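Asker: I have a structure I would like to understand better, so I am pasting it below and will then ask my questions one at a time.
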There are 4 protein chains.
Amino acid sequence: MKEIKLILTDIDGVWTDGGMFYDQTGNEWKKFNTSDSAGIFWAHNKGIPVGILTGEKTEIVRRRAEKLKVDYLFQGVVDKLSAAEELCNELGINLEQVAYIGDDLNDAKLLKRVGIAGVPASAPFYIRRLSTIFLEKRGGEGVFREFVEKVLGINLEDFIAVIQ
Amino acid sequence: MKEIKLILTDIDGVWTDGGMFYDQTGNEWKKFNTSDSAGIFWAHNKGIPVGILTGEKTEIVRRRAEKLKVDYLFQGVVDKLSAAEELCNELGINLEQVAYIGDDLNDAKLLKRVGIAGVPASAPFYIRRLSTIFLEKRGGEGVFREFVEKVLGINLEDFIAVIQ
Amino acid sequence: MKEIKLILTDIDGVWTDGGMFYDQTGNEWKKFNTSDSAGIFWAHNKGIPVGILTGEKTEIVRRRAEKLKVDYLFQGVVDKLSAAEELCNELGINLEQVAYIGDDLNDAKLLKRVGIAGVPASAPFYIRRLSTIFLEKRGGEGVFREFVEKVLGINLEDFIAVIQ
Amino acid sequence: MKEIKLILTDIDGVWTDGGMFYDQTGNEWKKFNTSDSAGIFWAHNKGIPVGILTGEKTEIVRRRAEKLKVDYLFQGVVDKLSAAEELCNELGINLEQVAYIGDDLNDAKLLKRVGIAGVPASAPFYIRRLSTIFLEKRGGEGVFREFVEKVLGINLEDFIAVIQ
Ligand SMILES: [Cl-]
Ligand SMILES: [Cl-]
Ligand SMILES: [Cl-]
Ligand SMILES: [Cl-]
Ligand SMILES: [Cl-]
Ligand SMILES: [Mg+2]
Ligand SMILES: [Mg+2]
Ligand SMILES: [Mg+2]
Ligand SMILES: [Mg+2]
């Protein structure tokens, strides 16, 4: 896999199965999968930061990002490509050096520009054919972890080294 | 596909898997799928309004409808066919120009009268027989999106046009 | 099908997938499926009462039973066979005239004594082999509805008559 | 099977599908499966204590451990192997007399040292290959029950004895 300086990810439909839980009082939930915490683990193990880009804006996601020590969080993003370009500029890198995973229409422009594009198996067909690697997992099933492990070429030897 | 002037939809079992979450305090939840927001996107892209018909009446659904900018919301509806007919009268269209998706007994009368009837794959067989197009997805899996994309003939060219 | 005068049902693992949601504050949730409301519909259409027997005791279930107009509710039940006997004795009913659906160890004694025993496809093997009819559905997927429809012989003629 | 004196288990990804539900207010949920309560039942029927080891630390899990009468609860565990070793010392047993089920990186060292290692079908490949018995079930689907029933050789005769 090519040199990656930054891993970027959408939330809904990647870190979740797209589920948005509403109650009667104005509260909202998302269901994350702890498996995806290993995606952050491996990225940080390899010295690579992770950022979240989302068009939603919730305290749900601020708290999850905090729990997992995610390096960057941008919410209420209207243009994910622009947001990614701004973060690349912030860090002194280019989009070819970015791996991005997303699942829907508002991810497409960014997916087409990054060094490595990932799309979960659960995403719409139009979006899946933008993926530059095959991801078997669906949103919420640990597909962010799957993406990171493929992008970084994590193998049995890496595993053996971290469980010493 | 027939000329459609209005898309109507049930909620529970279409926008959800039928799940109704109850706690100990009288609160209630539903789990929506963000994928279904694209059904509204495509309808509005084609200049078609969307209405929700539901026999339930919840702040859950009021809030979800307003998040997605749904054009019409009728809750506490005991007679979905008559609600659809009244909206058709208001809009100056007929039921043959309506696409409706529903999943259960109280949807049947309306399903039999519309121009295009959709039923999720998870619905009872005697309701599925009423569908006039095949839907692969189950309730809560993005079947409202699936329905809209089929009804409106959304294709790769439409996709390419919206992503710049 | 043999004469059934009462339908009895467990909750967890039948009306749900066994899920028990806990938060940080002492609240609890269950996820019901609206499909199962049709089981009450068909029972009542045929003049048959429904009772719930559960070893748990929650406001969750009290509220669900009330909305669905369930005829009898017994919570905190230590011995489901005894509870069924005592209800049936009040009503004049023999266990051979009862259909009961349950999923786990504390259901077995009653399942072995009723006229029609149902067990969801998701239940443990030792319990499934007690079922006297095959149920395809899993807990929380509408298996109470499936059971009722099979028990009462609900057919296309019934459907046609209710949706005219 | 091997003689087992202690059953140990992780929570997230074993007793759950890995789901971690976050709301807007700082609360958190897990979804347990009631089927897993039979794992405690069978362990206690055979006179074997059960302990939980988890790196998380929540009121959610305090409550579940209480409901199920779990013998030992260790949360915020930094090193699961060390925690198991210390508990074994207290009990005067060795790791070869322990059955442990876990699903992820921080379970690997302990899985490699116990007498019977179990890993759910949903776990990462690198962890599944450490399992010494095959488990069909995924996290949250009753895999703790499956593990206990296999480890203790529960059979139809055992079932018949408990439902008298
Ligand atoms: Cl978004
Ligand atoms: Cl859920
Ligand atoms: Cl309804
Ligand atoms: Cl019970
Ligand atoms: Cl852990
Ligand atoms: Mg998304
Ligand atoms: Mg419905
Ligand atoms: Mg049960
Ligand atoms: Mg775990």
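Cβ atoms are placed via backbone N, Cα and C, with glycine included.
Not my notes, these are from Swiss-Prot:
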BINDING   C:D10, C:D12, C:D103  Mg(2+) binding site
BINDING   C:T34, C:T54, C:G55, C:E56, C:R64, C:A65, C:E66, C:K67, C:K80, C:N106  substrate binding site
MUTAGEN   C:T34 to A  13-fold decrease of the catalytic efficiency and 4-fold decrease of the affinity for 2-keto-3-deoxy-D-glycero-D-galacto-9-phosphonononic acid (KDN-9-P)
MUTAGEN   C:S37 to A  2-fold decrease of the affinity for 2-keto-3-deoxy-D-glycero-D-galacto-9-phosphonononic acid (KDN-9-P)
MUTAGEN   C:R64 to A  Loss of phosphatase activity
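Show me how these features fit into the structure around them.
Answerer: In sequence order, C:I52, C:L53, C:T54, C:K80, C:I101, C:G102, C:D103, C:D104, C:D107 are the residues near C:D10 (Mg(2+) binding site), counting only same-chain partners six or more apart with C-beta under 8 A. The DSSP secondary structure for C:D10 (Mg(2+) binding site) is coil.
The secondary structure of C:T34 (mutagenesis position), as reduced to three states from DSSP, is helical. Counting every protein chain shown, the Cβ of C:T34 (mutagenesis position) has 23 other Cβ atoms within 10 Å.
Around C:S37 (mutagenesis position), the same-chain residues at least 6 positions away in sequence with a Cβ under 8 Å from its Cβ are C:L68, C:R145.
Here C:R64 (mutagenesis position) comes close to C:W15, C:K30, C:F32: these same-chain residues lie at least six apart in sequence, with C-beta atoms under 8 angstroms from its C-beta.
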Asker: Provide the list of recorded positions among C:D10, C:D12, C:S37, C:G55, C:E66, C:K80 whose C-beta sits under 8 Å from chain B at the C-beta level, in sequence order; use 'none' for an empty result.
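Answerer: So none of them sit by chain B.
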Asker: Given the binding-site residues C:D12, C:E66, C:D103, and counting only Cβ atoms in the protein chains shown, which has the most within 10 Å of its Cβ?
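Answerer: When each Cβ's neighbours within 10 Å are tallied, C:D103 leads.
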Asker: Are there any residues at least 6 positions away along the chain from C:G55 (substrate binding site) with a Cβ closer than 8 Å to its Cβ? List them or say none.
Answerer: C:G76, C:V77, C:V78, C:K80, C:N106
Asker: Which ones, out of the recorded positions C:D10, C:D12, C:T34, C:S37, C:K80, lie near enough to chain D that their C-beta is under 8 angstroms from one of its C-beta atoms?
Answerer: C:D12
Asker: Across the record's substrate-binding residues C:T34, C:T54, C:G55, C:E56, C:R64, C:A65, C:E66, C:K67, C:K80, C:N106, the largest CA-CA distance in angstrom?
Answerer: 26
Asker: Among all the protein chains here, how many other CB atoms are within 10 A of the CB of C:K80 (substrate binding site)?
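Answerer: Cβ-Cβ neighbours of C:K80 (substrate binding site) within 10 Å number 22.
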